[PDB]
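Reading through the structure tokens given below for one structure.
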Amino acid sequence: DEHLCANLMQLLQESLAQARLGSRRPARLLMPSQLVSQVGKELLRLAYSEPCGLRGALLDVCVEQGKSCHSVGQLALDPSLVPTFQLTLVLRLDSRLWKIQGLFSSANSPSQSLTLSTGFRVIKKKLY
């Protein structure tokens, strides 16, 4: 499942690069190189005790922003299988990186990226 997971990490970063956390305004969220590695490792660890391994997983991603927890997206890891377990990935964005843009920001220069924390959680639950 290692190549499946590597590819998933790529899809995840593409997703986070245009994340919407509570509004329509996308934010360019970046995963530290270490986070990508640790996340992948843990997803794999949790999946190997399941039928079909990581292929049977439904990945559920959210980003912690202070007290809030924003849903980023959800993905069945293999289109030809019905997911039988859910992996909830909880990432974190330091709240100083968090403001309101205004209605007249067109001539503003492109937003900078925001790098996510190295801390995260993964929770697995069987689906029925």
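Since chain A takes its numbers from Swiss-Prot, the residues it shows come out as 89-186, 188-199, 205-222.
The way this entry was determined, per its header, is X-ray crystallography, 2.0 Å.
Cβ from N, Cα, C; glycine included.
For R133 to A, Swiss-Prot lists a mutagenesis experiment annotated as follows: No effect on inhibition of mTORC1. Long-range Cβ neighbours of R133 (mutagenesis position) (same chain, at least 6 residues apart, Cβ-Cβ under 8 Å): none. Look at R133 (mutagenesis position): DSSP puts it in a helix.
Neighbour list (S137 (mutagenesis position), Cβ cut-off 8 Å, at least 6 residues apart, same chain): empty. Listed in Swiss-Prot as a mutagenesis experiment, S137 to A or D is described as follows: No effect on inhibition of mTORC1.
Packing around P139 (mutagenesis position) is summarised by its Cβ count: 9 other Cβ atoms lie within 10 angstroms of its Cβ, all protein chains included. Swiss-Prot lists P139 to A among its mutagenesis entries, and the accompanying note reads: Abolishes inhibition of mTORC1.
Quoted from Swiss-Prot, the note on the mutagenesis of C140 to S is: Mildly reduces inhibition of mTORC1. Taking the Cβ of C140 (mutagenesis position) as centre and 10 Å as the limit, one finds 16 other Cβ atoms among all the protein chains shown.
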